[PDB]
Amino acid sequence: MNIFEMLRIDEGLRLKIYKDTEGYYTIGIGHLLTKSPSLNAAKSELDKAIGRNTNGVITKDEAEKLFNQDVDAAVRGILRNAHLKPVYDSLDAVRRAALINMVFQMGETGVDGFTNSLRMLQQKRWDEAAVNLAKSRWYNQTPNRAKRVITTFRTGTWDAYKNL
């Protein structure tokens, strides 16, 4: 299991514009297009991203290309963020995958707000961190996914995804 297979399980794959859990226009493997309510704005962002007239539809290869970009960008964002970098650097390879999963879903800004949990992870207080992470809007809104990520931080194994 790796970050790519993990996110592929969490986000799914859709080749036509769809609305995400928050109701925003998305395509491919969780590639947020826009928070704007306009499908037109979304198709526009889509075409700009792929470099062609897509007409709201992309191929598998195109979805995977976006996906490769998004993962790279998530990693690079964590590395540049003064709050996140130190946590990431302190973690083992599996747990790093868990942080990248949060960043990909909720952005740097979204995660950078889990201050207390981040401190706990840094300290390697796994159980405590698992409990603190669960006291979040994130967990209340996307409980199944949040549980998988949380288990991942708690155990340092891919058990929650071996299921799936």
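Header says: X-ray crystallography, 1.8 Å.
The backbone N, Cα and C atoms fix where each Cβ goes, and this holds for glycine too.
Marked as active site, proton donor/acceptor by Swiss-Prot on the basis of experimental evidence: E11 (among others). In sequence order, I29, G30 constitute the residues six or more apart from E11 (mutagenesis position) in its chain with CB-CB distances below 8 Å. In the three-state DSSP scheme, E11 (mutagenesis position) falls into the helix class.
Among the features that Swiss-Prot reports, active site, proton donor/acceptor is placed at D20 (among others), with the record citing experimental evidence. Listed in sequence order, the residues of the same chain lying 6 or more apart from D20 (mutagenesis position) and placing their CB within less than 8 Å of its CB are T26, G30, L32. Under the three-state DSSP scheme, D20 (mutagenesis position) falls in the coil class.
The substrate binding site annotation in Swiss-Prot covers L32, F104, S117, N132.
For the mutagenesis of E11 to Q, Swiss-Prot gives this note: Complete loss of activity. The structure shown keeps the original residue.
Among the mutagenesis results in Swiss-Prot, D20 to C has the note: Nearly no effet on specific enzymatic activity. The residue drawn here is the original one.
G30 (mutagenesis position) has a Cβ environment of 21 other Cβ atoms inside 10 Å. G30 to F appears in Swiss-Prot as a published mutagenesis result, with the remark: Almost complete loss of enzymatic activity. The enzyme is destabilized by 1.5 kcal/mol.
A helical conformation is recorded for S117 (mutagenesis position) in the three-state DSSP classification. According to Swiss-Prot, the mutagenesis experiment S117 to V carries the annotation: 50-fold decrease in enzymatic activity.
Looking at Swiss-Prot, you'll find the mutagenesis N132 to I noted as follows: 5-fold decrease in enzymatic activity. Packing around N132 (mutagenesis position) is summarised by its Cβ count: 19 other Cβ atoms lie within 10 angstroms of its Cβ, all protein chains included. Look at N132 (mutagenesis position): DSSP puts it in a helix.
Taken residue by residue with DSSP, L32 (substrate binding site) is part of a strand. Within the same chain, residues at least 6 positions away in sequence whose Cβ sits under 8 Å from that of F104 (substrate binding site) are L7, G30, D70, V71, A74.
Under the DSSP three-state reduction, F104 (substrate binding site) is assigned to helix.
Listed in sequence order, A129, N132, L133 are the same-chain residues six or more apart from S117 (mutagenesis position) with CB atoms under 8 A from its CB. Across the annotated binding residues for substrate (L32, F104, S117, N132), the two most widely spaced Cα atoms sit 27 Å apart.
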